[PDB]
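Chemist: This is the structure I want to talk about, given as structure tokens.
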Amino acid sequence: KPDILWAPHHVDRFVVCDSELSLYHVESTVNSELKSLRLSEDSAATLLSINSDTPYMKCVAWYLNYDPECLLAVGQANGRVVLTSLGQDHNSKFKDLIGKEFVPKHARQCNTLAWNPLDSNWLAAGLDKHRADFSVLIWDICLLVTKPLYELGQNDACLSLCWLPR
Amino acid sequence: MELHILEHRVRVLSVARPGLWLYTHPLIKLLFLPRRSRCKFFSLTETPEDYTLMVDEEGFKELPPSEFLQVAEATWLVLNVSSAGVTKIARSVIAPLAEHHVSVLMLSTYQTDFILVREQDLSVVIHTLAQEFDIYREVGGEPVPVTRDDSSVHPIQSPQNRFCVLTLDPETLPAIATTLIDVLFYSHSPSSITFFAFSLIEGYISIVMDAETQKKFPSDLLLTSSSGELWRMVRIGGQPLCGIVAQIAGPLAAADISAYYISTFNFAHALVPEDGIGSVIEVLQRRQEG
Amino acid sequence: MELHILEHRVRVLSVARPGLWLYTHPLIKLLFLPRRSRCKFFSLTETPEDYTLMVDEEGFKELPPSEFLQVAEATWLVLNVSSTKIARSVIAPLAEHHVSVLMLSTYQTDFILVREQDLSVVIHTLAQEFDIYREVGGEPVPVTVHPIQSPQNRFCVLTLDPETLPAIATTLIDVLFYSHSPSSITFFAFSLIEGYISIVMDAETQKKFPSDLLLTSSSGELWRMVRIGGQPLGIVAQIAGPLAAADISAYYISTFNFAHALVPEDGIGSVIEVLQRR
């Protein structure tokens, strides 16, 4: 099912994920000429960016940090998470992230993604059932990456993750 | 450390090789059209000797009787264990039950492992497996705790081909059904074996096939181990249905190896992960001489 | 204007509805996997009386005999015209001389099925207006009125691309072999001739398929159905003859016991009258 997501730092952007990714921008234009989609009687949206590089997505999660500002964790349907950036800034302080591939030992279906409030570098994922596998993997962002940090939940299926904020 | 009895009631059947076309219709119906049947436990294994189908009662009503079809006179039950690798479950269950001269059939799956016992031999199971596992029985989707009531050699052959174990997205099977039907129905019309295993249990797919059959399918829609490891087979034969998985699991229980037991009407199989087969021809053979 | 006698020899079969399940394996074998069977003329029609099956000789050996299978005693051969007019040019003269003719129509061409014992009669009469050619080795070489029933259903004529068959094969299998057990007729037409696909199915069943892969008319036009009864196995002439006079476009499909005609939805209110005049 298609989903919506609000930008966490900017008050005028949001993305739409149904079969591809798309960046919009909340253009507040009532007393003007409407160029563009009709959100309401006083606002409109404009497509700033688009990307359709991945098939069979399952879940997304915004990045909670400040510098990259458009990092998106796309959890695919074969187990692997890929970090995708949907900006235009180019060389910021972290030009190395823009595309990773966190793969679990065996491939199942991904269900949920997450992010720590306090420490932004941790990303929990939830995967399906297996006979010899862990289901709750805590990675660290700093084919390529194959050793996660904390591995829990042996021989079970995890359907929802929520970091406690305490 | 808990034992679960499940609500499935299964029936074990053997189908002759030429007579597959007679029973084709229910087979494909059960495989690809879940909305048309009340089946929830279905599993199929193909061997050069014959075919094997494990199906519950609702699916059993769909098979027209004939002479190619042999039915075993028992209603097996399903047991599951939740907490514990293959060695642990083998050592903890198979050996004690075999001490009390009862037969057990093993079916494994990319997700879990299942154990089949006879319906009239349930008291003995509750007796012997009450000192480690907390036995719960699933009635109406709820585990009612079962209080502990005061109830007082065959030749070895090893093929030389490699096997790939994988699962599937249950939505994708429409894009594969045609390529699957060839391997199941139209291909079959000493140091090599033709082996195939398909099972659908509670909404999950597990498949066992050799690397030869694997190139036929597109790679991106198959979900297997990333490193690309393969397996190898060991098989021992005998009489058709004190069990035969014992004579493999027991001797293999004196080590730590991840097995993949699959039981058939006449054979009794086991899979090891490639690197470890210079040792399972050691323990087995050296136990086949004393 | 030239006539062609093709290389195909066809047997026409009908299978009873209860006993279809025995013949699934040969049917799916023929219909879905080309590299396995050597066939070039396959077509199947669904009708409440029975299923109609007309295949060539190579595919005949696959079907085993049983108690729900009837086979016509004779052998047909396929004739094609290449250069409204068809009924006024081939059928009316053929029917005037007591020759039984079976007619199958496709989204690409029309096919006329005459008997093989009647070759001299079929081409001594028709040769005055047509140039007759026979295809050898792939190279051409010179040489009791029944009542009319009007079902209320709707229909659509179709075609696909062969690369996309397995992406829909499951739905096809469902419709044919699983979704089965003075109106509301059940009619389905499928034919595979020289590597071409033609489908006729009602609009209700059309909704199940993904309506961007099936290729049809880019207007939305749908057809309507006219039926005539018959005991034997010349019945097709009783529609074509009295309907060629009005000069209307038709789409004929013939079965084991019945004859069918398809007319566009816009002018259905005249084909009924044309046969009411008689």
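Numbering of chain B is taken from Swiss-Prot, so the residues present carry the numbers 1-83, 92-160, 174-210, 222-273, 278-326, in order.
Keep in mind that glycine also has a Cβ here, set from the backbone N, Cα and C atoms.
According to Swiss-Prot, the experimentally introduced change B:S14 to D is described as follows: Mimics phosphorylation, leading to promote interaction with RNF167 and subsequent ubiquitination. One mutagenesis experiment catalogued in Swiss-Prot, B:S14 to A, is accompanied by this note: Abolished phosphorylation by AKT1, leading to decreased interaction with RNF167 and subsequent ubiquitination. Here the residue is the original one, but Swiss-Prot notes a mutagenesis experiment at this spot, B:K61 to R: In 3KR mutant; abolished ubiquitination by RNF167; when associated with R-96 and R-213. Experimental mutagenesis at this site is recorded by Swiss-Prot as B:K96 to A, annotated: No effect on interaction with the GATOR2 complex. Here the residue is the original one, while Swiss-Prot reports the published mutagenesis B:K96 to R with the comment In 3KR mutant; abolished ubiquitination by RNF167; when associated with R-61 and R-213. Here Swiss-Prot describes B:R99 to A as a published mutagenesis experiment; the accompanying note says: No effect on interaction with the GATOR2 complex. According to Swiss-Prot, the mutagenesis experiment B:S111 to A carries the annotation: Loss of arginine-binding. Constitutively interacts with the GATOR2 complex. Constitutively inhibits the TORC1 signaling pathway. According to Swiss-Prot, the mutagenesis experiment B:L113 to F carries the annotation: No effect on interaction with the GATOR2 complex. Experimental mutagenesis is annotated in Swiss-Prot for B:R126 to A, with the remark: Decreased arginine-binding. Constitutively interacts with the GATOR2 complex. According to Swiss-Prot, the mutagenesis experiment B:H175 to A carries the following note: Decreased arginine-binding. Constitutively interacts with the GATOR2 complex. Among the mutagenesis results in Swiss-Prot, B:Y207 to S has the note: No effect on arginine-binding. Loss of homodimerization. Decreased interaction with the GATOR2 complex which constitutively activates the TORC1 signaling pathway. The residue drawn here is the original one. Record note (Swiss-Prot), mutagenesis B:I280 to A: Loss of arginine-binding. Constitutively inhibits the TORC1 signaling pathway. The unchanged residue is displayed. Looking at Swiss-Prot, the entry for mutagenesis of B:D292 to A says: No effect on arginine-binding. No effect on homodimerization. Loss of interaction with the GATOR2 complex.
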Chemist: Spatially, which candidate from the mutagenesis positions B:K96, B:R99, B:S111, B:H175, B:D292 is nearest to B:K61 (mutagenesis position), comparing Cα atoms?
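Modeler: In terms of Cα distance, B:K61 (mutagenesis position) lies closest to B:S111.
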Chemist: Select the closest residue to B:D292 (mutagenesis position) from the following mutagenesis positions, measuring between CA atoms: B:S14, B:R99, B:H175.
Modeler: B:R99
Chemist: I'd like to confirm something. Which of the mutagenesis positions, B:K96, B:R126, B:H175, has a Cα closest to the Cα of B:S14 (mutagenesis position)?
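Modeler: Minimum Cα distance from B:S14 (mutagenesis position) across B:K96, B:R126, B:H175 lands on B:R126.
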Chemist: Measure from each Cβ of the mutagenesis positions B:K61, B:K96, B:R126, B:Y207, B:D292 to the Cβ atoms of chain C, and list in sequence order the residues where some distance is under 8 Å, or 'none'.
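Modeler: Near chain C - Cβ to Cβ under 8 Å - we find B:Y207.
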Chemist: Just to be sure I understand the packing, how many Cβ atoms besides its own are within 10 Å of the Cβ of B:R126 (mutagenesis position)?
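Modeler: Result for B:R126 (mutagenesis position): 17 other Cβ atoms within 10 Å.
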Chemist: Does DSSP give B:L113 (mutagenesis position) helix, strand or coil?
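Modeler: Once the DSSP labels are grouped into three classes, B:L113 (mutagenesis position) ends up as strand.
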Chemist: So for B:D292 (mutagenesis position), how many other CB atoms are inside 10 Å of its CB?
Modeler: 11
Chemist: Could you say whether, by DSSP, B:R126 (mutagenesis position) belongs to a helix, a strand or a coil region?
Modeler: coil
Chemist: Looking only at Cβ atoms, how many others are within 10 Å of the one on B:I280 (mutagenesis position)?
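Modeler: That number is 22.
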Chemist: By the DSSP assignment reduced to helix, strand and coil, which category contains B:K61 (mutagenesis position)?
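Modeler: In three-state terms, B:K61 (mutagenesis position) counts as coil.
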Chemist: Does DSSP put B:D292 (mutagenesis position) in a helix, in a strand, or in coil?
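Modeler: B:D292 (mutagenesis position) sits in coil per DSSP, no helix or strand.
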